[PDB]
4 protein chains.
Amino acid sequence: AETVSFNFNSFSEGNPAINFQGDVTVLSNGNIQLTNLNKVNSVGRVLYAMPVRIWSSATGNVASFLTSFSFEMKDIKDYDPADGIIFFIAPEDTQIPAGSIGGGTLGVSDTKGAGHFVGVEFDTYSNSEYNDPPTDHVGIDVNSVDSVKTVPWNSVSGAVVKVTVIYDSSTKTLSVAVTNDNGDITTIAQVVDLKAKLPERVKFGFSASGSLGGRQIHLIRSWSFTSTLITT
Amino acid sequence: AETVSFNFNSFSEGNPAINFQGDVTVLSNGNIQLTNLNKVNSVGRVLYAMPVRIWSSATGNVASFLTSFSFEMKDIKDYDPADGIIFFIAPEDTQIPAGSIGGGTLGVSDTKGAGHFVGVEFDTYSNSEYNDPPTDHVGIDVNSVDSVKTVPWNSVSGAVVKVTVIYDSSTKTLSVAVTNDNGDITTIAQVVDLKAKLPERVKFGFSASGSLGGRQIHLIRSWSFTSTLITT
Amino acid sequence: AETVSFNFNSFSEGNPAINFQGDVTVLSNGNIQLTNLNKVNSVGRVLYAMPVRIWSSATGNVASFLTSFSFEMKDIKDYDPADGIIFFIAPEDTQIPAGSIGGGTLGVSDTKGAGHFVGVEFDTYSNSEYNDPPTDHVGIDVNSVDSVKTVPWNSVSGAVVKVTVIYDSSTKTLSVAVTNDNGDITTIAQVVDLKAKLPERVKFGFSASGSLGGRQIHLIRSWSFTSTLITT
Amino acid sequence: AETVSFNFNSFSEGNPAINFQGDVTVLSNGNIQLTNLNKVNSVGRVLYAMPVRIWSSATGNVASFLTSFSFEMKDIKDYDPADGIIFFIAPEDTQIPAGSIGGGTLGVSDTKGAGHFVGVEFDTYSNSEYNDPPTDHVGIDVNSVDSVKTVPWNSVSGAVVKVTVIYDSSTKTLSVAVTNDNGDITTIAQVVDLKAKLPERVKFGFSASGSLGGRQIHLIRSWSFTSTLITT
Ligand SMILES: OC[C@H]1O[C@H](OC[C@H]2O[C@@H](O)[C@H](O)[C@@H](O)[C@@H]2O)[C@H](O)[C@@H](O)[C@H]1O
Ligand SMILES: OC[C@H]1O[C@H](O)[C@H](O)[C@@H](O)[C@H]1O
Ligand SMILES: OC[C@H]1O[C@H](O)[C@H](O)[C@@H](O)[C@H]1O
Ligand SMILES: OC[C@H]1O[C@H](O)[C@H](O)[C@@H](O)[C@H]1O
Ligand SMILES: [Ca+2]
Ligand SMILES: [Ca+2]
Ligand SMILES: [Ca+2]
Ligand SMILES: [Ca+2]
Ligand SMILES: [Mn+2]
Ligand SMILES: [Mn+2]
Ligand SMILES: [Mn+2]
Ligand SMILES: [Mn+2]
């Protein structure tokens, strides 16, 4: 049993266990602020520094995992509160796309909206170019920000959201339970075959992005995670 | 939207919010103890007092939910660690099976292993009459202790186990993640139509059982739960 | 080469290898509950029945021990979570001080806070009369609850805490390491000359107390111990 | 609260969480074998992949850590039962010494015994060139295999040994508790300033070596670890 687990109640610039990319920043309170409010097309991403072996080519066994995190998206004048956050899974060599425009790409794809990754996105801006629902939403993404599936949701400015994700290898099911400010849960599940979509080794993390007129605070407050790959 | 959220840090058999059936007892430390270690074919169960409306005959909507709980199973001389714990959902009028032989029925089915309920079992004994895996296991049961699906698990005596369950109405999936002592995680998911297997009004709870030579300590420590049904 | 080792995964007041002093009871789950929630100034202690030789009056040698135990402390309505647990070493004829007032004395000292012992305390109520720090803390005590040194700590109700203690004769150093709920560790060390503060034969154990308004669950889940006295 | 914690009950050729240097090899049973029996002056080391930040340049705070593990040293026909196993901390760029001659350098220092590391050695051969005690022994080394302090010990062929170390950052005390096969314990402590002897980012692991005439099986069976640095 090859297992990976950790728990962050706060963060601090300096911990080698974390990989910072782009305009990421660690506030004084311990929170991670993914984007810069004075930059255009800002993009910041945080990843667990250590790669996770989600599946073996030898045994063909895929790992299952449980994870929970919490974030916040406070509005600021006078920009459009966009574009949101996305928890994602990518190859360990992953970097912010070359010449990223941020915006509706959430920092994980090119302009077309494609890229190499898997993710649960929290959209606060309806990008019609990526077939985005009309209202805020939660989506399951696979190599594209044009979600394979999405569900209506609402991002309350200054609210702290609680999220729980469960991946079951046996069924390739990716479950997401989102708990809003008002104690109401929201959920979206989807069968995503990770062994088919990503390499044996990957990195998990968070990405947020903005643009010219679309900007907002993107805070990642906590994150606990555990993954287990059977080796027998 | 219709929501129901509650959280139990510790229990008290003098609390109206919970129904106590069988030989359930609440130890001075707040712990719920399902089986009586002294009794034979001891059956103990707990249910949340107020029924939860998991679906509408008017709208046809099914509710999604996120509930988590921690329990503990510990051995004793000179019996066999048995039989197990099971998180179940059933009709609001549910009661322990008439003339319950406890044992491998986890106190929710009849001798043939059939009852009206959907739940997640935590098996510590391999009953062949119910086609059980040769080892300890976690199983998804739908009206029978002859699990729809199962996963090799390991019940470590004296260890506090954390369990997280997600029910996505849309896909009808029931995902489960269990954290062991060795820090490794175990998961199991399975599509189940609550709407087709259960009434619109149900009750959630826990139940355990023992036999003649099969007995062990079954303790439910904490339990949080939130479910939301859309009415629009 | 004189060694004394044992291991308790659970307890039972039947087994005589342990003295039961005070309001201590043993729950059906095998947890040694040290205080009586319904009593005022309750005090309950537990000692390993066999006295341990921690130093020879022949060689002048002192023993080294490695011991680890796990406890739990949980709040209760509607009293202040008090007062704490203390692992301690004392003369084999040790008993709860005469007319103990529980509370901050932790059941090991008299009113002023003086007693004949040595232990690691897990204090959960700042007692100014005993120069207690402002928050919960772990302290090393020598014939007094006015700790020789303490370190900031936090008690999480219902949380199962693990502790590992090492005592090195050569350096007369007592090193503690607390493993909290969240996963973080808290340590504290202090040079304590055992052969100078106690007699050849002593008894190891736990204690806990309470007052009129200070009450809470003080459990002892497990306990392993190994000591070795060089006789060569 | 910056914390790093993991737990290996076994290992696997392929886990990204572990760096393998030298003759290291992973056995079919999960053990790690540090030295190659058919090689001269063999050297094999295993390290925790992620670099650990033991102290901060900003807060001047040094972290504390708890860690335990078990290993096995078995004889072979018909080489000399040498040289031993060392648990150490070193700069994140630590590599097997250049031109390493193995033997009594335990693969962590040069021919004169010097090196940049901190660790607990389990010496099974007496190297007078490093001022070694005459009998098997455990020692606290600081940039040298000429131990800062040692304690008589005994390496029993085939025996599984359990070790627990505690580093209290405040007193800067490094404490070690070893448990021979016969259940007896051996302890050794010594103040060591990590903030002074090592950089901010270091790595933990195990090392072992042999010579042309001295060889033996060095196995690392398990390893758990928790370090915490105070950010506030
Ligand atoms: O809250 C529980 C607490 O109760 C006591 O606290 C000391 C208390 O004594 C009364 O004499 C004084 O009037 C008041 O000012 C003091 O605060 C108990 O001593 C303490 O250990 C704890 O149980
Ligand atoms: O006004 C906000 C809006 O601005 C653009 O049109 C960007 O492409 C979108 O992603 C969004 O940020
Ligand atoms: O040994 C215990 C075992 O005994 C039988 O075989 C019962 O049918 C099981 O349910 C279990 O209680
Ligand atoms: O006999 C074995 C012995 O051989 C030499 O003398 C080496 O220097 C030692 O490290 C040890 O390996
Ligand atoms: Ca968008
Ligand atoms: Ca069974
Ligand atoms: Ca106090
Ligand atoms: Ca040597
Ligand atoms: Mn979208
Ligand atoms: Mn079963
Ligand atoms: Mn104190
Ligand atoms: Mn040496």
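Sequence positions for chain B are given in Swiss-Prot numbering; the residues included correspond to 24-255, in order.
Going by what the header records, the deposited coordinates were determined by X-ray crystallography, 2.8 Å.
Any Cβ shown, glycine's included, is placed from N, Cα and C.
DSSP gives B:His160 (Mn(2+) binding site) a strand state. Residues or ranges marked as Mn(2+) binding site by Swiss-Prot: B:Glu144, B:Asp146, B:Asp155, B:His160.
Cβ neighbour count for B:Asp146 (Mn(2+) binding site): 27 (other Cβ atoms within 10 Å of its Cβ, all protein chains included). The Ca(2+) binding site annotation in Swiss-Prot covers B:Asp146, B:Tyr148, B:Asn150, B:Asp155.
Annotation for B:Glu115 (variant position): same-chain Cβ neighbours under 8 Å, separated by at least 6 residues, are B:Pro74, B:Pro222, B:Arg224, B:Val225, B:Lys226. According to DSSP, B:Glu115 (variant position) is assigned to coil rather than to any helix or strand. Under natural variants, Swiss-Prot gives B:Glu115 to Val with this note: In minor form.
The note that Swiss-Prot attaches to the natural variant B:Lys172 to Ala is: In minor form. In three-state terms derived from DSSP, B:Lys172 (variant position) belongs to an extended strand segment. Cβ neighbours of B:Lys172 (variant position) (same chain, under 8 Å, six or more residues apart in sequence): B:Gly162, B:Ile163, B:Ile211, B:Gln213.
Secondary structure at B:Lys185 (variant position), taken from DSSP and collapsed to helix, strand or coil, is strand. Under the heading of natural variants, Swiss-Prot lists B:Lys185 to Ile and annotates it as follows: In minor form.
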> About how far apart, in whole Å, are the alpha carbons (Cα) of B:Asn150 (Ca(2+) binding site) and B:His160 (Mn(2+) binding site)?
Replying inline: 12
> Out of these recorded positions, B:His160, B:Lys185, which one has the fewest other C-beta atoms within 10 Å of its own C-beta?
Replying inline: B:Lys185
>> At a 10 A cut-off on CB-CB distances, which of the binding-site residues B:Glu144, B:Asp155 has the highest count?
In response: B:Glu144
> Name the residues of the same chain, 6+ apart in sequence, whose Cβ is under 8 Å from the Cβ of B:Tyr148 (Ca(2+) binding site)?
Replying inline: B:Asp103, B:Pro104, B:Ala105, B:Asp106, B:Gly107, B:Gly127, B:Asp155, B:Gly237
> What three-state class does DSSP give B:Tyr148 (Ca(2+) binding site)?
Replying inline: coil
>> Rounded to a whole angstrom, what is the C-alpha distance between B:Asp146 (Mn(2+) binding site) and B:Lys185 (variant position)?
In response: 15
>> Using the alpha carbons only, what distance in Å do you get between B:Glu144 (Mn(2+) binding site) and B:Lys185 (variant position) once rounded?
In response: 14
> Rounded to the nearest angstrom, how far is the Cα of B:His160 (Mn(2+) binding site) from the Cα of B:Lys185 (variant position)?
Replying inline: 15
